Amino acid sequence: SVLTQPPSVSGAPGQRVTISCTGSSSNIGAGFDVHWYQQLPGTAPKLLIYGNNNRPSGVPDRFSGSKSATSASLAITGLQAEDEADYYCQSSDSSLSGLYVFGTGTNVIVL
Amino acid sequence: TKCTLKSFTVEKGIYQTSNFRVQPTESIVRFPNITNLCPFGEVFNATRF
Ligand SMILES: *[C@@H]1O[C@H](CO)[C@@H](O[C@@H]2O[C@H](CO)[C@@H](O)[C@H](O)[C@H]2NC(C)=O)[C@H](O)[C@H]1NC(C)=O
């Protein structure tokens, strides 16, 4: 019951980029939040957004996101050169089998 | 008869002492022929109640 996710996206420095994470009624349905995570190349990873509306400390304000029923999406306003990393969308499932299910993963390219 | 009358001497006559009953020979169990498993784990697990 893995979550669907587009392979990768490209963008240019200075303007907004957007990514999406889509699932089904069993995983994202019935009012289940989606969280996001990072993957720096060869570095211990870090959180981006939890609860789909809140935001932790130590993260730039240029990140935002929201969900539309079956799908969810996030936007970065003004991507920079340090955004070269891997992004993960994580949700839960109806049963205890899928307490933690992650997506395949998406990557961004500057310029 | 001696046990029923609780004595060692039985007088002339006809007495009732016990009851004869035929015992069953084998057991026959019949149930419907269904195979679907009840989804107990669907309700007994569940993330939120
Ligand atoms: C709730 O989930 C647990 C697993 O976390 C289920 O327990 C398993 O049940 C199966 C089927 O009987 C067994 O083969 C496993 O060995 C059990 N594992 C554990 C952790 O005991 C449990 O059956 C589910 N709900 C119910 C129906 O009680």
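Numbering of chain B is taken from Swiss-Prot, so the residues present carry the numbers 299-347, in order.
Cβ coordinates are placed from backbone N, Cα and C, and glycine is handled just like the others.
Other Cβ atoms within 10 Å of the Cβ of B:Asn331 (mutagenesis position), summed over all protein chains shown, number 5. Recorded in Swiss-Prot as a mutagenesis result, B:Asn331 to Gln carries the remark: Reduced viral infectivity.
Under the heading of mutagenesis, Swiss-Prot lists B:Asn343 to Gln and annotates it as follows: Reduced viral infectivity. In sequence order, the list of same-chain residues 6 or more apart from B:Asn343 (mutagenesis position) whose Cβ falls under 8 Å from its Cβ is empty.
In Swiss-Prot, the entry for natural variant B:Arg346 to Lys states: In strain: Mu/B.1.621. The structure shown retains the original residue. According to DSSP, B:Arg346 (variant position) sits in a coil region rather than a helix or strand.
B:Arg346 to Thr appears in Swiss-Prot as a known natural variant, with the remark: In strain: Omicron/BQ.1.1, Omicron/XBB.1.5, Omicron/EG.5.1.
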When the Cβ positions of the recorded positions B:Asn331, B:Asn343, B:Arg346 are compared with the atoms of ligand 1, which fall under 6 Å? B:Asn343
Tally every other Cβ atom lying within 10 Å of the Cβ atom of B:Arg346 (variant position). 8
